[PDB]
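> To start, I am sharing the structure in question, which I have written as structure tokens.
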Amino acid sequence: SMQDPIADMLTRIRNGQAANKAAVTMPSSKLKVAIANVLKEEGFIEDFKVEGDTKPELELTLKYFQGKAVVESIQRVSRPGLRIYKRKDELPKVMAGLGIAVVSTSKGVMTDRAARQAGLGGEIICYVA
Amino acid sequence: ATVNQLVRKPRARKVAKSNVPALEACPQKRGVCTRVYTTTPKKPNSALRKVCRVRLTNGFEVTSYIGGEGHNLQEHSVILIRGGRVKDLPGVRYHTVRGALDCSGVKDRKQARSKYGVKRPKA
Amino acid sequence: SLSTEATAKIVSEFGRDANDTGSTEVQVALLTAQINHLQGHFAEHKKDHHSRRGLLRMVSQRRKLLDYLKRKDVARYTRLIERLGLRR
Amino acid sequence: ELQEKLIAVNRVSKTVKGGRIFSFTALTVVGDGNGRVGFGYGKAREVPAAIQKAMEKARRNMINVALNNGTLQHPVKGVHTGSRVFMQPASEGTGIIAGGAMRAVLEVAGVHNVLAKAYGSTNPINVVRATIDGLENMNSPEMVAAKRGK
Amino acid sequence: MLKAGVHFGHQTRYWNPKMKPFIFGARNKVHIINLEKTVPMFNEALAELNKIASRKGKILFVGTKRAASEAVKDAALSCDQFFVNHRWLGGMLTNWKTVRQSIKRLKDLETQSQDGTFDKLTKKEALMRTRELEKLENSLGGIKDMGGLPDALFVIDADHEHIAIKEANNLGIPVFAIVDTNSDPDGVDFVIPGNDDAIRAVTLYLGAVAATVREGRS
RNA sequence: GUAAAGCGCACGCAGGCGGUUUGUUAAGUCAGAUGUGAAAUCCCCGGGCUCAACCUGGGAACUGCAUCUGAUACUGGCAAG
RNA sequence: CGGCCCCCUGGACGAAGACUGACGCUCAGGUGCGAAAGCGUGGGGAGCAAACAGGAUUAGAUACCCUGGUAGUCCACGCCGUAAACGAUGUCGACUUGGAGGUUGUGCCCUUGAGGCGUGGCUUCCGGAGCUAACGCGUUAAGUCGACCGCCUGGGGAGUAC
RNA sequence: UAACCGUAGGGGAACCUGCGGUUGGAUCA
């Protein structure tokens, strides 16, 4: 959005899923693609690309196993006016461990397990189940 | 509300109103007994019950219920208020202790001796 | 609103170049005119409120621009407020 | 073996020309200590006749929960109508921690260790299903690897 | 540029605020159903049918509508499955218990003409009894082969076959319906935003359904 | 929305929030460490009164404040866009 | 906010474009605008009409009905700030099937036409997913989200007392 | 005498009447 560009990413992804869409598109961003990269390895998204050397536009591909979709849970937490910063011993564990939790570390964007395995903390980004 | 709207004017409490004039945070209070009434209950019930105005030690006057199947108080006898209001009797949110001070206590009662005025019957 | 022979006129007086109808120095100044000119209009009628709403708009809108200059080039601010006899 | 359980039964009425008639309802949950359940709800002019229907209707239209070691894989969360129910799995040792409906629906689904709570309306007719919908969503730790493995 | 060029749009401005993310864009009185939002639905649904068909399940095609009745069997009956091209009885999915009872007198009614057991009773009687077939063999004649609730229900228009879908979501029987602009897709777990009408739209997809189902079980 | 609850409507100061890129900073933040966080409570493991209550060793914790050395993804500051 | 005309003036929208370069969103307090009724001074006053007066109705009729009729309704200027001031739904932004229609701009099409195909603004009705306690809302959301603000915490007493 | 809100006046009392708004008005107005 014009105020919360990251929160929009999640919404556009979840809104697409519900509508059984194929691919979601929206303006890119260092953090955005960075986040989009994680869900990739996590198998939450098929692939992802962008267009524009001056006018970048993210391109994500939704995913679904059977009748229902894959990403059946995606919400934010560390939003503006109410940001969240956890330690290496406070990091959340989405769905008892199954779901992932994106968190920006001094090393870069990671997941609840990722950063933990490292032994460092960062500003939580969102919960993906 | 929102964090901002909370930081300003948070969540207010609620001064618990303890329905009891003879407060002073006490289990009971001593009285003097102004008189002995026999007022009638509300609309749902009938039969005249026994009550009595009490001049609590703290001045705070108030009518207390005189439960039990047998009254025996006087217009000067000293009783002890306890609590527990009564529906049928409005304004009467108290009861005179049975078997204490210058009062008496139920007679011939063999059940629920603790309550009322009775302590181990004729055996 | 404003006459072309005036709008397209002033633009060529504050623009740091040519046909820069965007430049704050320009737009901002362009606002003072339509404002000062209307003050003579509002002097009459008065009760005409729906027109003042727009008047106030361009006024605050003008200020929103002045604050910007101060937060982009201190000089340009004090360098323009004079040419327009602003601040009063 | 299927284990039925009578949640509760209300009377309910109906005013008409002549006067006013009544017809008890009753709700029943059935299942096995494996991972299958499904409540039932039937009416009747007789206390026993009612439960008879609900039971039949119960055995059918069941469900299959992704239970693990006598408990839930993770703290699921379901809601329905005005009933907000949140269930959470606990290690062996803790009995079934639930009020009414929930406590029952689980004592037949194969649940042994949990600790829920009814937030919204305590209506049995709903809290009973608000729970079933919870487990009905319970994502098992399996398949997830396939849901995004390839 | 493919066959999906026959159900472009339908149902004027009556629409339904819910059916929006599937609207190509209103134009010339009525709107259009974004086919690009239909392509995934075009198969996603069929995929499950193809998958379930392999499980040797059941499929009931509901299409009481005239322009779909006579032209629905060839996709269901011929393909040997289940369908109801008439007044969907009240309970043929929930109160099936008592409904099946009607099927019996229908079957045993059939056997009457089967053998010489038809030349029984006055010539008039046979007539009074034969009428039952007309109704029975019609309202159930295409469901008699269902010895138990199905496993998935594919209904044409989501509006007309309203009650049909209802009972379904009450028994746990998945529903694959080809809704429409004025349709209420909230009851369909597998929406197929297409022209609920159009003599061609119905046939193509309807027949296309049995296609995947046909070899669904390999 | 109809249950209690959108100010009759605007403009707007303070306040809260802030599109995209690169560099930079290292304040927030994260990591490590050093202080300090009284003892006793609480908790874990273990001791002694015949058991328990009780008494008791060591640890855990005291979620905090400060300082130092870093890390630079995100928020913030500065510069050019 | 409705006759026609002139003068002064605000906002909205489209299109080729050209320009500035985050200058933005919200906003307690603050300032301003506010139906009608009402108030002050001075005008005006056809119709209508609180008050008031007759006639009728009725058990009664301080009403409905009928015959009259003053303030008021109208103008100027100042005050009062309320309304079921209602979409009973705060402002701003991004997403999410469809159908029929209205109104206004623009591109295009043997522009040969009433016309046909798009592409923006505002707006009606139906309705899908979803949401909802239900009614119902449904791309102008009461759906999915984000930023800021106002507000609610049982009924009576009471929007009353001080 | 559709009701209610505002505002005004009047009357034993609910309430009546005027002006504006509302549908939280029945019947095809």
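Chain B is numbered as in Swiss-Prot; the shown residues are, in order, 2-124.
Note: Cβ is positioned from N, Cα and C throughout, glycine not excepted.
Pulled the feature table from Swiss-Prot, pasting it below:
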- B:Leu57 to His: Protein is not incorporated into ribosomes (MUTAGEN)
- B:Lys88 to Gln: Confers low-level resistance to streptomycin and a 15% decrease in the translational elongation rate (MUTAGEN)
- B:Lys43 to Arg: Confers streptomycin resistance but not hyperaccurate translation (VARIANT)
> Fill in the CA-CA distance, B:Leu57 (mutagenesis position) to B:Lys43 (variant position), as an integer in Å.
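B:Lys43 (variant position) has its Cα 26 Å from the Cα of B:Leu57 (mutagenesis position).
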> Rounded to the nearest Å, what's the C-alpha distance separating B:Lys43 (variant position) and B:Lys88 (mutagenesis position)? Just drop the number here, would you?
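So the Cα of B:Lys88 (mutagenesis position) lies 8 Å away from that of B:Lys43 (variant position).
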> Across all chains shown, how many C-beta atoms besides its own are within 10 angstroms of the C-beta of B:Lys43 (variant position)?
10
> Which residues in the same chain, at least 6 apart in sequence, have a Cβ under 8 Å from the Cβ of B:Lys88 (mutagenesis position)?
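B:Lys88 (mutagenesis position) has long-range Cβ partners B:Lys43.
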> DSSP on B:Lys43 (variant position), three-state: which is it?
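Looking at the DSSP assignment, B:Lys43 (variant position) belongs to neither helix nor strand, so coil.
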> When C-beta separations to chain E are restricted to under 8 angstroms, which of the recorded positions B:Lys43, B:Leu57, B:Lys88 qualify?
none
